[PDB]
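Visitor: So that we are looking at the same thing, I have put the structure below in structure tokens.
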Amino acid sequence: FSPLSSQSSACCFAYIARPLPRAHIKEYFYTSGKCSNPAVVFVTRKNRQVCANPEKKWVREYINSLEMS
Amino acid sequence: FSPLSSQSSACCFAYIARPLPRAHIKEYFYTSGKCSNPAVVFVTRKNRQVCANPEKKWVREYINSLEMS
Amino acid sequence: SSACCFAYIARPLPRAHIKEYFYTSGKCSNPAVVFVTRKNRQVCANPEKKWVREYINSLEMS
Amino acid sequence: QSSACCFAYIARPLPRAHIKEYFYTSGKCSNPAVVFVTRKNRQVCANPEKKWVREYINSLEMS
């Protein structure tokens, strides 16, 4: 059955304008397709969730730098 | 200027059907008006964020109980 | 997991996405109508909601 | 010391009817940006590279 979860999902309503410091990032995820806007969230060392636009090259490069491939 | 923040916001897409055990809840918040659905999130002691319908009696009662705790 | 619903969709499902529906077992602690969607999702909904009580008839008028 | 730059851009296009004016932030700013002013006088940052942003401006210009 669905919704597989009654748990909340992180959604984004703005996109950070300039790349945040790569060293401040520890993890990333793509937001749920249920959200109104497509986004990538970067999780900082202090556990903040910064929203970014999936189409941006820097966002994709940071993802590459966080993935083992 | 707006957006005032680049951080994500927790949104809800389904509402838990049966009341959660009151003892398992430690905090609550209403989700952002930017989300598509209005909702209350109850934070459990295991830190799960469970979505609930703001219009239900048990939900408003649990909120009042938390506020007085 | 279970054959029983634990939560109800917060917003009505667009009518065109619905292919079929069924009720869960009367044994389940929560009463529910499940909609089978175009993309084969099984969505739990509150049988009390006005939109549910019209998406069903809309699927059973014949 | 009177903040006037955009640190983030709105993600979803603003309702065209809600916007009455626009301006670009200064070259002093770390990021280039368009600020749309809504009829309730909210000032919202947007990405100048986006099609909807460029279209709103072109529309705002003609009238």
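Along the chain as shown, the residues are counted starting at 1.
Structure determined by X-ray crystallography, 1.7 Å.
Note that Cβ sites are derived from N, Cα and C of the backbone, with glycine treated the same way.
Under the heading of mutagenesis, Swiss-Prot lists B:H24 to A (Swiss-Prot position 46) and annotates it as follows: No effect on inhibition of activity by tick evasin-4. Where Swiss-Prot documents B:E27 to A (Swiss-Prot position 49) as a mutagenesis experiment, the accompanying text is: No effect on inhibition of activity by tick evasin-4. Under the heading of mutagenesis, Swiss-Prot lists B:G33 to A or K (Swiss-Prot position 55) and annotates it as follows: No effect on inhibition of activity by tick evasin-4.
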Visitor: Around B:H24 (mutagenesis position), which residues of its chain at least 6 apart sit with Cβ under 8 Å of its Cβ?
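Guide: Sequence-distant Cβ neighbours: B:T44, B:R45, B:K46.
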Visitor: Expressed to the nearest Å, what is the distance separating B:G33 (mutagenesis position) and B:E27 (mutagenesis position) at their Cα atoms?
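Guide: With distance taken Cα to Cα, B:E27 (mutagenesis position) is 19 Å from B:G33 (mutagenesis position).
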Visitor: Just to confirm: which same-chain residues, 6+ apart in sequence, have a Cβ under 8 Å from the Cβ of B:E27 (mutagenesis position)?
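Guide: Same-chain residues close to B:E27 (mutagenesis position) (Cβ under 8 Å, separated by 6 or more) are B:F42, B:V43, B:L66.
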Visitor: DSSP on B:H24 (mutagenesis position), three-state: which is it?
Guide: helix
